[PDB]
Amino acid sequence: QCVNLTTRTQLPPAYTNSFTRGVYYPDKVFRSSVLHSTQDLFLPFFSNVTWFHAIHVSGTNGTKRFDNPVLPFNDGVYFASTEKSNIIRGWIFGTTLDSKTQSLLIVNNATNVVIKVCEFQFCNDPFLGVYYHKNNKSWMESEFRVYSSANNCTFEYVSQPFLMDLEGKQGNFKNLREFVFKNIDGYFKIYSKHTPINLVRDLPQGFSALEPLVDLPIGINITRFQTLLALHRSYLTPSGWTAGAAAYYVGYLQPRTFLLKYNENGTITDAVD
Amino acid sequence: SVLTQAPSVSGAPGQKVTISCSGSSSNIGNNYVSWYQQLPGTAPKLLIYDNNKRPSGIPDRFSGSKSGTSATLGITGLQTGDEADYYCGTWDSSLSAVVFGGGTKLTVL
Amino acid sequence: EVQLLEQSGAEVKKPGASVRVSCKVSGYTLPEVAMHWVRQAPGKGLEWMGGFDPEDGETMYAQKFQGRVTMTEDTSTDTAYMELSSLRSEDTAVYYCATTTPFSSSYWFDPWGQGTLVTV
């Protein structure tokens, strides 16, 4: 496979301000009506965040802009998206983005989510292709439009889908979805959340606490990555891809001391750097 | 085959004249119509689909209409290279299949 | 968008034979889009053949010619074999590989296969 579409432009990355955001739970010990302060990797408040354009329409007619770059992992990574239609599935996290290192491959054609830590060959323009199988008459997902080779694989796992819809809401939710990715001490851990947002794009003032999903015995350093996509095929109208619009939020983590104020219930609310 | 159009038709260049195909309610009545072009010993090319829609690369000078069981293929701005046979077709539920007419070989005079 | 592979090649089979027709594609995958077939006799018109049905999900077979010609599909290698059997007088002709949308409800045969004559 490795069918590639680059196009051209970057544009100045449209930035934003995470007000109170990215506050994951530091320990696995439940704390109610008590204050605990740790110094750990976080996304510091009111920091410089980068909101991205994935496949993007700036209207004249059409003009879908596929910009999503390979991005360094740096210290740690934060992620946020709305995507009432789901074009986003997983991320390519790795180092060489090639063989010679392992590869963290997450995808989501989801009765369920599925996770892969393997050695792949990722193409120049990787993303998950989706087509129509005409037998069972369903929509399959061609997964090798992302990567050519799958071999040597070190680890595999399956779980209930992290990405989840609700919809029926004609908006007013947008189903804002956040995922934090922190790679330490042999455990690369994933944190998820789902939140309604009525604002047009950017983030509210509310606090979002993400419980750890799975603590994975990984063992690789990931210095760079890119997201994944779900596109499809169309037929004769005046290759074919780019369902809907796609945009998301990315920011890098950083060690900071954040006092965590638990509620009577024990759910963290106020976090101060 | 089961449809109605003449073997050939002729007209002067650069003029405006169309070609029609007479079906039935069992074929053209409830179904969408297509039109095709082939040069001698060549690949028959889709002309217009649903009679109102142009495939990519078709001159806008072509149009179409469906009046009852009759479907006309709009042919305008005749060219010296426009001489070829045009074929009408539409979905058939009678034999539950695809049907065509005998074809009409245009001639640009 | 898409270009296709040829329908057959040149297949010349003397009377007392039968011939498969394997039409491959490029730029798509085989079972995202439905194939179709049309008899074209030189100096003559179109006679539709084979074909897939968007409704009911079956692969159609032209009733007039039903049972004489069959079709199979290999999804990964994009090979769709059209086997016509029991050669007769007027049945040597160009048989076009054609396609309609997998989404269905489309009658138009779309980019097609350049044509292949057969032999009786």
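Since chain A takes its numbers from Swiss-Prot, the residues it shows come out as 14-251, 256-290.
Just so it is clear, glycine is given a Cβ too, placed from its N, Cα and C backbone atoms.
According to Swiss-Prot, the protein carries these features:
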- A:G75 to V: In strain: Lambda/C.37 (VARIANT)
- A:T76 to I: In strain: Lambda/C.37 (VARIANT)
- A:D138 to Y: In strain: Gamma/P.1 (VARIANT)
- A:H146 to Q: In strain: Omicron/XBB.1.5, Omicron/EG.5.1 (VARIANT)
- A:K147 to E: In strain: Omicron/BA.2.75 (VARIANT)
- A:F157 to L: In strain: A23.1, Omicron/BA.2.75 (VARIANT)
- A:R190 to K: Partial loss of biliverdin affinity (MUTAGEN)
- A:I210 to V: In strain: Omicron/BA.2.75 (VARIANT)
- A:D215 to G: In strain: Beta/B.1.351 (VARIANT)
- A:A222 to V: In strain: 20A.EU1 (VARIANT)
- A:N234 to Q: Increased resistance to neutralizing antibodies (MUTAGEN)
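Neighbour counts of Cβ atoms within 10 Å were taken for the recorded positions A:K147, A:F157, A:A222, A:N234; the minimum is at A:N234. The recorded positions shown are A:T76, A:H146, A:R190, A:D215; of these, the one with its CA atom nearest the CA of A:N234 (mutagenesis position) is A:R190. In this structure, the C-alpha atom of A:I210 (variant position) lies 10 angstrom from that of A:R190 (mutagenesis position).
A:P251 and A:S256 flank a stretch of 4 residues with no modelled atoms, and their CA atoms are separated by 13 Å. In this structure, the CA atom of A:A222 (variant position) is 12 Å away from the CA atom of A:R190 (mutagenesis position).
A:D215 (variant position) has A:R190 as its nearest neighbour among the recorded positions A:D138, A:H146, A:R190, going by CA to CA distance.
Take the variant positions A:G75, A:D138, A:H146, A:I210, A:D215: by the count of other Cβ atoms within 10 Å of each Cβ, the lowest one is A:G75. Following the DSSP three-state reduction, the secondary structure of A:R190 (mutagenesis position) is strand. In the three-state DSSP assignment, the secondary structure recorded for A:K147 (variant position) is coil. A:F157 (variant position) sits 11 Å from A:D138 (variant position), taking the CA atoms of both as reference points. For A:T76 (variant position), the count of additional Cβ atoms within 10 Å of its Cβ stands at 10 [all protein chains shown]. Using a Cβ-Cβ cut-off of under 8 Å to chain C, the variant positions A:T76, A:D138, A:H146, A:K147, A:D215 reduce to A:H146, A:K147. Cα separation, A:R190 (mutagenesis position) to A:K147 (variant position), rounded: 32 Å.
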